[PDB]
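**Student:** Supplied in structure tokens, the structure appears directly below.
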Protein chains: 2
Amino acid sequence: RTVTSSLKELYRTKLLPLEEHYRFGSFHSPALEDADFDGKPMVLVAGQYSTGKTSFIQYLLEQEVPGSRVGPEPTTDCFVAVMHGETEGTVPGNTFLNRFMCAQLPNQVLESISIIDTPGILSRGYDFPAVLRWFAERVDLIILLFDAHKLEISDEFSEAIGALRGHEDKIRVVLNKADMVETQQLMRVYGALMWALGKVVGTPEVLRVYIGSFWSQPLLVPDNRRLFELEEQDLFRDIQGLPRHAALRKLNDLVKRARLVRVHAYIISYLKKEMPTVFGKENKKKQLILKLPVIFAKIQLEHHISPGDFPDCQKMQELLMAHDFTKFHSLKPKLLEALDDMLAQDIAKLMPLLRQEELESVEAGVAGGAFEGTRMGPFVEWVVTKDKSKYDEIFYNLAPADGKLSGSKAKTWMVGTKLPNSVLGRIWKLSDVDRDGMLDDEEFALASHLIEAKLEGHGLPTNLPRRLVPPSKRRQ
Amino acid sequence: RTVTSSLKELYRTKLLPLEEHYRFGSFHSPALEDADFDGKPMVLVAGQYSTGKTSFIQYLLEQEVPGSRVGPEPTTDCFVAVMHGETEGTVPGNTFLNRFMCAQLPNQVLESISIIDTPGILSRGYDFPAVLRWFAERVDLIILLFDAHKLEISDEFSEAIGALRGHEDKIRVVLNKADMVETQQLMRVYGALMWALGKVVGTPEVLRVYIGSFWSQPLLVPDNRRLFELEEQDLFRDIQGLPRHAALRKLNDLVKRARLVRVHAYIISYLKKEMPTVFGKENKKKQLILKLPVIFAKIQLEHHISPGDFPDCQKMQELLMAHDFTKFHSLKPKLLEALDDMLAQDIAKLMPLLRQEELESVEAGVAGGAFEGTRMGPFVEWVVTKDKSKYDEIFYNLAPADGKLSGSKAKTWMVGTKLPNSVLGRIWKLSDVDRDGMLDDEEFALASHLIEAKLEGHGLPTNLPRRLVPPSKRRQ
Ligand SMILES: Nc1ncnc2c1ncn2[C@@H]1O[C@H](COP(=O)(O)OP(=O)(O)NP(=O)(O)O)[C@@H](O)[C@H]1O
Ligand SMILES: Nc1ncnc2c1ncn2[C@@H]1O[C@H](COP(=O)(O)OP(=O)(O)NP(=O)(O)O)[C@@H](O)[C@H]1O
Ligand SMILES: [Ca+2]
Ligand SMILES: [Ca+2]
Ligand SMILES: [Mg+2]
Ligand SMILES: [Mg+2]
């Protein structure tokens, strides 16, 4: 009596019949079970060799994976479905599953979701893309890893991303080990990545990248850790927030499928309606698949669907090559109508019910692993105008240019204050506000203030706060 | 007797004749003067409204521009050639120059180079792109500004970048005012920019962006200033290093032009060779321009040039529309040969002479403005193993889980040390190395060490250095 229930009935009564009639199962997807309506949300981790997928998961679980280890040059070569289970251990599952393993372990995260770990994308066994597309159809989130340490986008990869088409909304691109590269360089890599991806996925809507280094190791180059913890938090929120709304992603994928189904129905229908009854069959067919892009196109001319909805002409050509046309069924306006109406109105009403559900129970939310909150720790006019005239007395007794004291002179004086170099350098950096290399009266008074401050026994700030900036400070 | 000299003669004797014969001047570019061989290198600053072009220049010169002011909503509407001169002031210059102004001022930077400032690209007066292309042909560097504060890539802009085609090597993309946006957001914008640009310019080679805020104002959000000063330094080196090698960029642009010339020569030649002597002229022409892409293409079939070398078919169609075919000249293998040979062998020998020149005088280098060096300022096993057993005594007297002390307990103890919260929080952050939220024995000993340290009267580090990381530290 819930919403996924409603989705399921909608499917069974409105979609399934059309799929079965135009034999969707032998072209794109087999019919769905209850298992893909009533099962734990999956996240998929993909990327090329040594990008840290396994590490990433290890890190999400803050626990080691029974079957999967981690190493320098490529180690594991198959799909590991990291999922819940009462015992620690493993179990290895026309179709081929010997390239498929299953790991189980008592762990809350695995209560909330399950994480399927993939083989590394090469920088000739199966139809990797095809499987990525199958998962893409089924899965809740797709994590793509790039490592800022060895930026590479292989052909195979861009084929994979080609295969994730229509599901970009499920993609989280994470740029890993950003902590093992000097920052400028990071900028360089990030830039390259987004350029590349930009050209590759081709959508006008930009993918979010999460910048960090997903492992409990110390940070190599630490001067960016704020950003890393932040990005990590964002992604974690995104993952942790999955169980709360699977209904929505389900609904949505149902819509997408629907659209594809409708398209293909039209395709077969038209082919069948083009076929001659008894003789000529052969070449009317071969030619008919010679004229496929014409078909798709015209069908767009007179039906209103998006280039986004159509399958691949050539693959569809392979398969169409495999089928018998005379056996195809004809256009059936009834079932179609059922469809159009379904999505339109029925999904219309499911929306409101959905919202009402989308404020129900955060209990479903993913519980501690790398998610636990205790992991962040248990903890969390102008002042110199009084001494100005004095400072000025000094400053002007130091013979400045035209209001600006040379850097060298400033230094000799400063070092004259018998303070250690380091402190002084920091003070300089703090005081040279327009940062030209000299010190004018105000900047100088500031410097002096800071020197006195340190003399009293005061840690210096690391960034000059507004209240200390000479009043020629900043518009707002 | 120098290299630009040699270039000039090469041009005059090997290129000019071909241009003049196939009337290059009435299609792409007029013939060159000595003035574009013997003149001060230009840099061009472009971008859309309020991106800070004028500010950028102001900042490069560390001086205000006589004619050009700066404001909130769009202010200046023309081209300002900021160039050297003995007096401060201005002077306003079929062609139209009333959209052109000239400013002069005594200033070293203006001794080394001149900077042409442009109107803001709208987010119907002239052929903006065309002029950007003319400058692109002539100019040494092209600065494109985007502001991290209002990321927008207008149609007009992408038309401009479309117009910079073939000269991307001269492009420095700078993302301005990066200091007025929180860092994550910066990442977001940068990402967007590179995605967009990626899709727009279309080359497999990625453009460098320089991230900063080019003005002497204080920094809004300061926690990225290292990067900003760094990027600034890189760009400055790039600009400052121009006079040192104009010969190279000249040579190179000469090559590029050559290639274009050759192409177009072929085009006209073929058209003329297709034209019928006395009658039929009319439609053989109109049709001949109906079949232009066919021409270009076949000419690639049988001549070996790159899609990179060909003009725009449609524009060439407008102009071809303007010309008389019977007046065109025929293919002249001689002049062409002269060309091919020129670039090939002659440029071959110019290279070595060039290198010898490219180690001659850095004196030409741009002198102080924002370039002066004095602007950066006048300034620039494990230790706890001894007290370990003691610390451990405490740690284990605190009843930890299985080697890990809960965060709350750790806190009560720490706060027990009667240190201020802030310090303690910092210490925590420093000590929780695997950053899970508890403290194991080593991490705890570290914490203790740090606490004692602060008690003695010691500033805390801001980043735990390797020598202090418990020996389970980091692979290398
Ligand atoms: N965040 C990180 N920063 C730096 N190094 C890392 C990080 N994560 C993992 N590594 C190291 O980089 C390598 C990648 O390890 P791994 O986690 O196996 O990647 P992977 O994607 O599982 N490789 P594969 O499964 O063979 O495609 C290992 O040697 C790790 O020790
Ligand atoms: N680095 C910076 N950070 C923040 N704000 C800036 C920066 N540079 C300039 N501004 C402000 O942003 C606006 C842009 O000023 P301006 O230098 O005139 O840009 P512009 O590109 O010359 N505009 P236009 O010539 O009309 O296209 C002005 O109000 C400046 O005060
Ligand atoms: Ca100063
Ligand atoms: Ca810890
Ligand atoms: Mg692995
Ligand atoms: Mg301006």
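The residues of chain A that appear here are 19-111, 130-159, 167-423, 443-538 by Swiss-Prot count, in order.
Per deposition record, X-ray crystallography, 3.1 Å.
Backbone N, Cα and C define each Cβ position, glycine as well.
Sharing the record's features from Swiss-Prot:
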| type | residues | note |
| --- | --- | --- |
| BINDING | A:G65, A:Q66, A:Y67, A:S68, A:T69, A:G70, A:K71, A:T72, A:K220, A:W258 | ATP binding site |
| MUTAGEN | A:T72 to A | Abolishes ATP binding |
| MUTAGEN | A:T94 to A | Abolishes increase of intrinsic ATPase activity upon interaction with membranes |
| MUTAGEN | A:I157 to Q | Increases intrinsic ATPase activity |
| MUTAGEN | A:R167 to E | Increases intrinsic ATPase activity |
| MUTAGEN | A:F322 to A | Abolishes localization at the plasma membrane; reduces increase of intrinsic ATPase activity upon interaction with membranes |
| MUTAGEN | A:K324 to D | Abolishes localization at the plasma membrane |
| MUTAGEN | A:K327 to D | Abolishes localization at the plasma membrane; abolishes increase of intrinsic ATPase activity upon interaction with membranes |
| MUTAGEN | A:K328 to D | Abolishes localization at the plasma membrane; reduces increase of intrinsic ATPase activity upon interaction with membranes |
| MUTAGEN | A:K329 to D | Abolishes localization at the plasma membrane |
| DOMAIN | A:449-537 | domain 'EH' |
| DOMAIN | A:481-516 | domain 'EF-hand' |
| BINDING | A:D494, A:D496, A:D498, A:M500, A:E505 | Ca(2+) binding site |
**Student:** For the recorded positions listed here (A:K71, A:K220, A:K324, A:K327, A:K329), tell me which residue's CB has the most neighbouring CB atoms inside 10 Å.
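**Tutor:** The most densely surrounded of these recorded positions is A:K71.
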**Student:** What other residues of this chain sit with their CB within 8 A of the center of the CB atoms of A:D494, A:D496, A:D498, A:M500, A:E505, the recorded Ca(2+) site?
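**Tutor:** Here the nearby residues are A:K466, A:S493, A:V495, A:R497, A:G499, A:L501, A:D502.
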**Student:** With DSSP helix as H/G/I and strand as E/B, how many residues of the domain 'EH' (A:449-537) fall in helix, strand and coil?
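**Tutor:** Taking each residue of the domain 'EH' (A:449-537) in turn, the totals are 50 helix, 4 strand, 35 coil.
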**Student:** Taking the Cβ of each of the mutagenesis positions and counting other Cβ atoms inside 10 Å, which one has the highest number: A:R167, A:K328?
**Tutor:** A:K328
**Student:** Listed recorded positions are A:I157, A:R167, A:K324, A:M500, A:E505; which of them have CA atoms within 10 A of the CA of A:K71 (ATP binding site)?
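**Tutor:** Hits: none.
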**Student:** Taking each of A:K71, A:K327, A:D494, A:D496, A:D498 in turn, which of these recorded positions have a Cβ less than 8 Å away from a Cβ in chain B?
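**Tutor:** Near chain B - Cβ to Cβ under 8 Å - we find A:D494, A:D496, A:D498.
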**Student:** Going by Cα-Cα distance, pick out whichever of the recorded positions A:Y67, A:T69, A:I157, A:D494 is nearest to A:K327 (mutagenesis position).
**Tutor:** A:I157
**Student:** Fewest other Cβ atoms within 10 Å: which of the recorded positions A:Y67, A:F322 wins that one? Let me know.
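**Tutor:** Minimum Cβ neighbour count within 10 Å, taken over the recorded positions A:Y67, A:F322, occurs at A:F322.
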**Student:** Which residues does A:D494 (Ca(2+) binding site) neighbour through Cβ under 8 Å, counting only same-chain ones at least six apart?
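**Tutor:** Listed in sequence order, they are A:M500, A:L501, A:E505.
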**Student:** Distance between the Cα atoms of A:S159 and A:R167, in Å as an integer, please; the 7 residues between them are unmodelled.
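**Tutor:** The answer is 13 Å, taken between the two Cα atoms.
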**Student:** Can you see whether DSSP assigns A:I157 (mutagenesis position) to helix, strand or coil?
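**Tutor:** A:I157 (mutagenesis position) sits in a strand per DSSP.
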**Student:** Give the number of CB atoms, excluding that of A:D498 (Ca(2+) binding site) itself, located within 10 Å of its CB.
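**Tutor:** I get 19 for this one.
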**Student:** Check the recorded positions A:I157, A:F322, A:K327, A:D494, A:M500 for any whose Cβ is under 6 angstroms from an atom of ligand 1, and report them in sequence order.
**Tutor:** none
**Student:** What does DSSP call A:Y67 (ATP binding site) in the simple three-state scheme?
**Tutor:** coil
**Student:** Which of A:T69, A:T72, A:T94 has the fewest nearby Cβ atoms, counting only those within 10 Å, among these recorded positions?
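**Tutor:** Ranked by other Cβ atoms within 10 Å, the recorded positions A:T69, A:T72, A:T94 bottom out at A:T94.
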**Student:** Taking the Cβ of each of the binding-site residues and counting other Cβ atoms inside 10 Å, which one has the highest number: A:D496, A:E505?
**Tutor:** A:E505
**Student:** With 19 residues left unmodelled between A:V423 and A:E443, could you check how far apart their Cα atoms sit, in whole angstrom?
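**Tutor:** Cα to Cα across the gap: 30 Å.
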**Student:** Highest CB neighbour count within 10 A among the recorded positions A:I157, A:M500?
**Tutor:** A:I157
